[PDB]
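Participant: Mind looking over this structure? Questions follow.
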Amino acid sequence: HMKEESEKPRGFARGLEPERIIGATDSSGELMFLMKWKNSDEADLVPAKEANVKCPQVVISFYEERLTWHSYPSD
Amino acid sequence: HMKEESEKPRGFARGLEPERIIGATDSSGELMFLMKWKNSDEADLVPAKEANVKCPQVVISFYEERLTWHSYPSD
Amino acid sequence: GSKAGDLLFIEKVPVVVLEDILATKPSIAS
């Protein structure tokens, strides 16, 4: 049904609080973050280029958690 | 010897161009991006919390290339 | 060992793990 009859954009359409990023998918040769919305149509595809400016903090933080370092080169 | 006698801070002390990230380690409870410097004392630990504001575009980009991806389920 | 305590740590190659966006969707009532 979507809130309000008036057409609304995609991610960060109005300015609703970001619940939490689900993940990311390299769609069309560009990483896209699926922004989860509490009230709005939860989960929406958004280009990395647009997402970074919208909220780099949430973006950078996301990777921070799902981060993993490779084996230490030095024997 | 370090450039200039005057004492200089750590990461992003003055504002030298970021060469390329080549390190990442979680300290007490925050990543410590190892920023590389062309002229300045190459390689320096910087708290993720502090680094994000310094240059999110740089950090976010670093993770993009350093993406391994888990495994797509579709049994 | 003041502020410049860090001297030796990890020098490998960072990697991030991601499962796409809707890759996994466990369901029993289906």
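One-based numbering along the chain as shown.
Cβ atoms are placed via backbone N, Cα and C, with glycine included.
Feature annotation from Swiss-Prot assigns domain 'Chromo 2' to A:16-74. Experimental mutagenesis at this site is recorded by Swiss-Prot as A:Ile60 to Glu (Swiss-Prot position 161), annotated: Abolishes homodimer formation. Listed in Swiss-Prot as a mutagenesis experiment, A:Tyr63 to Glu (Swiss-Prot position 164) is described as follows: Abolishes homodimer formation.
If you look at the structure here, what lies around each of the features I listed?
Facilitator: DSSP assigns A:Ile60 (mutagenesis position) to a helix. The Cβ of A:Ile60 (mutagenesis position) lies under 8 Å from the Cβ of no residue that is in the same chain and 6 or more residues away along the sequence.
Of all Cβ atoms in the protein chains displayed, 24 besides its own lie within 10 Å of the Cβ of A:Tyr63 (mutagenesis position).
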Participant: So how many of the residues in the domain 'Chromo 2' (A:16-74) end up helix, strand or coil by DSSP?
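Facilitator: Computed counts for the domain 'Chromo 2' (A:16-74) are 17 helix, 17 strand, 25 coil.
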